[PDB]
Amino acid sequence: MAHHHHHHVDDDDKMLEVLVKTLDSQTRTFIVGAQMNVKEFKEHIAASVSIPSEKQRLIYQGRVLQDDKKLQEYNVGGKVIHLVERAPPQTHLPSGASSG
Amino acid sequence: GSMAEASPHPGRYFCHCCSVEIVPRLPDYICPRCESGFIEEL
Ligand SMILES: [Zn+2]
C-alpha cells in the first residue's frame, strides 16, 4: 500500500497463507486474502503450477475448490490444497475457438 | 446424482495420483489406495 495510514490492520482473520501441493514432489504457497480472489487467484497460480485455471482444480478436504466462489468458503488459510490434472473437457466445452 | 438426490455420498472419490476411483479415509481425506489426499468427491 505504502502511506495508507488508515487502520494499519484490517485483515487479521483475513489474509491466508495458501499452501497448495501439486502432486507429491511440490507444495507451494499462494498467499492472498481470505476472500480476495480464488478466481483470479487460480489464474495467477496457473503458471507457477503449470496448470491453467480452466483445467486447474483445487481440492482440499475432498472438496472441489474453484474460481466459482471465494477462498474463505474453503477456509484454506494455512493449509495445503491439492492440485490435479484432469482429462480434457472437450466434450464438455464444444467449439474450441474462444480460448481453445 | 441418480443415486442419492442432491446428497453427496462419500463412496465416490477420485484420487488423481492413482488415476482410479477410491473410497477415502475421511478423518484425513486420504486415499485408501495411496494415502495421498489428492482425492475429490464426485
Ligand atoms: Zn491414491
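Numbering starts at 1 and runs along the chain as it is shown here.
This entry, so its header tells us, was determined using solution NMR.
Including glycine, each Cβ sits where the backbone N, Cα and C put it.
According to Swiss-Prot, the feature Zn(2+) binding site maps to B:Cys15, B:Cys18, B:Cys31, B:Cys34. Around B:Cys15 (Zn(2+) binding site), the same-chain residues at least 6 positions away in sequence with a Cβ under 8 Å from its Cβ are B:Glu21, B:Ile22, B:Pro24, B:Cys31, B:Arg33, B:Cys34, B:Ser36, B:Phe38, B:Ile39.
Looking at Swiss-Prot, you'll find the mutagenesis B:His16 to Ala (Swiss-Prot position 14) noted as follows: Impaired interaction with BAG6. Secondary structure at B:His16 (mutagenesis position), taken from DSSP and collapsed to helix, strand or coil, is coil. Counting every protein chain shown, the Cβ of B:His16 (mutagenesis position) has 19 other Cβ atoms within 10 Å.
Record note (Swiss-Prot) on the mutagenesis of B:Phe38 to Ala (Swiss-Prot position 36): Impaired interaction with BAG6. Mapped onto three states, the DSSP output places B:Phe38 (mutagenesis position) in coil.
It is B:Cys31 that, of the binding-site residues B:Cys18, B:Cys31, B:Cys34, has its Cβ surrounded by the most other Cβ atoms within 10 Å.
The recorded positions near ligand 1, defined by a Cβ under 6 Å from one of its atoms, are B:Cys15, B:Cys18, B:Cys31, B:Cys34, chosen from B:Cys15, B:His16, B:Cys18, B:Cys31, B:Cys34.
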